[PDB]
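Only one structure is covered here, and it is reproduced in the block below.
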Amino acid sequence: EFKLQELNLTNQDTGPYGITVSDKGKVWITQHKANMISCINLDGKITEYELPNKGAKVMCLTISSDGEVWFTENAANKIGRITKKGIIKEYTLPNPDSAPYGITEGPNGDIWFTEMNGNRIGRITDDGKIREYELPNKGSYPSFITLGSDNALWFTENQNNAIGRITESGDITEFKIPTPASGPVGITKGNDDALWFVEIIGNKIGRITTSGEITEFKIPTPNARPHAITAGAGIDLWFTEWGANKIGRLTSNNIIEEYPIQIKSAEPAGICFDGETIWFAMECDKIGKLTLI
Amino acid sequence: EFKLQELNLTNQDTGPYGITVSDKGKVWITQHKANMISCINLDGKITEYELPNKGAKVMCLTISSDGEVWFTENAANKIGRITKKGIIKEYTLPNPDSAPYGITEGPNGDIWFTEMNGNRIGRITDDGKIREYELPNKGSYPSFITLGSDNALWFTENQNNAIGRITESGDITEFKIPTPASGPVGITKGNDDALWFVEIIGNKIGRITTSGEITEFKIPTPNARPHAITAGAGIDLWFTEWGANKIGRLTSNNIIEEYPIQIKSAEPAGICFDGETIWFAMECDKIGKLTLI
Amino acid sequence: XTXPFXX
Amino acid sequence: XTXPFXX
Ligand SMILES: CCN(CC)CCS(=O)(=O)[C@@H]1CCN2C(=O)c3coc(n3)CC(=O)C[C@@H](O)/C=C(C)/C=C/CNC(=O)/C=C/[C@H](C)[C@H](C(C)C)OC(=O)[C@@H]12
Ligand SMILES: CCN(CC)CCS(=O)(=O)[C@@H]1CCN2C(=O)c3coc(n3)CC(=O)C[C@H](O)/C=C(C)/C=C/CNC(=O)/C=C/[C@@H](C)[C@H](C(C)C)OC(=O)[C@@H]12
Ligand SMILES: [Mg+2]
Ligand SMILES: [Mg+2]
Ligand SMILES: [Mg+2]
Ligand SMILES: [Mg+2]
């Protein structure tokens with residue numbers, strides 16, 4: 001089957017939350033307590049990137065096409081950027097207290113992000129111009145954001161019980177999730193080209209096509225409280241089960257397997273896939289990897 | 001200066017991507033959505049060539065010395081050919097799915113092509129024998145391919161940040177581009193006999209001689225994202241700027257001029273030159289021509 | 001406990 | 001958007 005190994009961090013302050021891998025097996029984590037971003041080299045060595053000002057609350061991050069690490073500062077109203085030369089750039093948002101969270105690359109290279117308190121999708125270029133698009137509904141609380149097969153950006157709307165679609169010209173479109181007040185969180189592009197997402201409340205894995213067709217699959221463990229979802233090999237879809245302390249896998253026939261992490265109360269957050277290893281961040285000071293064999 | 005005219009296609013499904021001209025002003029386009037190849041007669045009429053099986057993803061094409069249109073089928077693991085009698089021949093590659101992309105004629109008449117997932121340069125004869133040559137480095141992602149003044153075939157290595165050289169005997173040689181992770185795409189023979197190429201990430205026009213000397217020229221528009229490059233009159237080198245929605249021109253003194261398209265979000269792809277008109281394909285359902293006035 | 005309340 | 005991701 002599979003096997004579960006947890007790497008313990010040496011910094012114990014830190015709060016590992018968002019995770020990503022690169023064009024080698026370099027894993028990058030956001031650490032919201034330490035107020036820094038660390039990278040674990042292919043074989044061994046961590047390198048931390050301490051932010052200039054304290055209290056930024058570093059949440060999601062992504063590796064851009066031109067070798068840069070982009071991240072959001074939830075409490076500092078900023079978009080961050082580590083260049084290939086290792087320097088940190090920070091970009092303040094137009095409106096006070098927008099609370100940026102999710103982040104991913106756009107089809108043209110631009111970096112798009114969600115603003116939770118701001119209630120608007122964002123957009124930023126390397127030379128750092130920003131333009132935003134207000135959502136239609138009051139307090140949608142947009143969260144994760146992913147790039148779909150139709151080259152529009154797809155985002156979950158935690159309060160508005162919806163999956164949102166935004167294309168290049170800022171045209172926004174929303175699809176109401178059948179499960180009332182399900183509170184969607186993680187969203188990702190599946191290898192079948194549909195958008196897959198989690199329901200923290202509904203306790204369901206959601207699938208939405210580009211057309212808009214929705215199908216749902218119930219998570220076997222009650223109150224699992226899923227946070228982040230990533231695509232694995234073939235049709236696999238892995239997800240961190242924060243409340244159940246497990247790693248969920250949606251495999252063949254849309255069946256959900258759940259692998260217990262069970263070092264207790266670990267708080268699994270962000271999750272990704274390098275081609276062989278499912279990597280996931282645990283807020284309780286460790287990093288989890290999961291291989292089949 | 002110059003002037004910009006966009007002809008709109010009547011097929012709207014279509015996605016024009018690769019373009020080429022003939023021993024008249026006959027322009028041939030690949031249409032990867034329609035799954036067909038069309039030809040626009042010197043004055044007026046289109047003639048479509050519908051592929052037998054759906055989902056082939058027709059990418060690059062070229063007009064061979066003996067009056068044939070050769071093309072690659074990216075998703076069907078095939079090399080295609082339209083004979084001068086108008087019939088379509090398809091040749092499956094030895095290894096499943098190899099994902100052929102770029103295509104050009106060899107010095108002996110053979111048709112050479114690149115396999116992206118396959119990680120190997122290909123070779124095909126009219127009577128349809130195929131032989132391949134594995135690349136040295138893992139996941140070079142070879143793309144465009146062109147015939148240099150030294151009669152070796154030159155190709156860009158998108159992942160491996162290199163310009164590759166292959167002679168008749170399958171001798172492969174690689175030259176690492178100074179700009180790290182620049183992700184080269186278009187390559188063409190310039191009228192100065194050097195090989196010119198684009199860097200989708202680096203945002204540079206690259207020149208490599210047959211000896212191997214590299215010089216680079218920065219594109220004025222940030223994040224231009226160049227795709228294809230063709231030789232024009234004299235020392236001119238034209239290129240489609242996909243991300244910037246412009247047509248770039250490297251003129252006298254290696255200066256880059258940039259002509260805007262201004263049909264929004266048109267997606268310029270393949271580009272060529274018939275002697276008077278720069279022809280380029282725009283994925284968003286039209287074809288662009290550009291003459292000097 | 002998932003960062004924003006209650007993600 | 002240039003055919004293969006991301007040419
Ligand atoms: C500047 C940013 N760039 C470029 C640098 C990127 C925007 S884009 O190029 O990614 C884009 C994605 C898909 N678009 C299509 O036309 C398209 C997507 O799938 C298809 N066509 C497939 C079809 O078969 C066609 C058919 O379904 C047509 C559809 C569904 C048309 C839908 C409406 N399209 C538009 O109105 C275009 C809307 C925006 C502007 C899109 C995108 C950018 C998302 O248009 C496109 O440029 C492109
Ligand atoms: C799924 C979550 N559940 C429910 C199943 C459990 C409750 S909890 O996990 O959310 C809890 C809240 C904060 N905890 C921290 O570790 C924490 C809070 O602030 C901090 N860490 C920051 C610090 O690093 C320093 C701080 O001043 C004091 C700390 C960290 C003390 C840590 C010692 N904690 C424990 O011994 C226990 C930690 C776990 C067991 C705690 C429970 C004891 C409540 O819960 C945590 O997982 C979590
Ligand atoms: Mg960048
Ligand atoms: Mg022939
Ligand atoms: Mg927590
Ligand atoms: Mg495109």
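Going from the start of the chain as shown, residues are counted 1 onward.
Note that Cβ sites are derived from N, Cα and C of the backbone, with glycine treated the same way.
Some features that Swiss-Prot has for this protein:
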- B:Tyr17 to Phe (Swiss-Prot position 18): 600-fold decrease in catalytic efficiency (MUTAGEN)
- B:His227 to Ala (Swiss-Prot position 228): Loss of activity (MUTAGEN)
- B:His227: substrate binding site (BINDING)
- B:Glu267 to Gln (Swiss-Prot position 268): 56-fold decrease in catalytic efficiency (MUTAGEN)
- B:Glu267, B:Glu283: Mg(2+) binding site (BINDING)
- B:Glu283 to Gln (Swiss-Prot position 284): 137-fold decrease in catalytic efficiency (MUTAGEN)
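Taking the Cβ of B:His227 (mutagenesis position) as centre and 10 Å as the limit, one finds 29 other Cβ atoms among all the protein chains shown. The distance from the Cα of B:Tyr17 (mutagenesis position) to the Cα of B:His227 (mutagenesis position) comes to 11 Å. For ligand 1, the neighbouring mutagenesis positions among B:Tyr17, B:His227, B:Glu267, B:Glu283 are B:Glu267, by Cβ distance under 6 Å.
Under a cutoff of 8 A between CB atoms, and with a sequence separation of 6+ in the same chain, the neighbours of B:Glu267 (mutagenesis position) are B:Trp242, B:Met282, B:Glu283, B:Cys284.
All protein chains considered, the CB of B:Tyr17 (mutagenesis position) has 25 other CB atoms within 10 Å. In the three-state DSSP reading, B:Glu283 (mutagenesis position) counts as coil.
Close contacts with ligand 2, defined as a Cβ under 6 Å from any of its atoms, occur at none of the mutagenesis positions B:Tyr17, B:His227, B:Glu267, B:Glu283. Checked against ligand 6, the mutagenesis positions B:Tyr17, B:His227, B:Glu283 give B:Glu283 in sequence order as having a Cβ less than 6 Å away from one of its atoms. Look at B:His227 (mutagenesis position): DSSP puts it in a strand.
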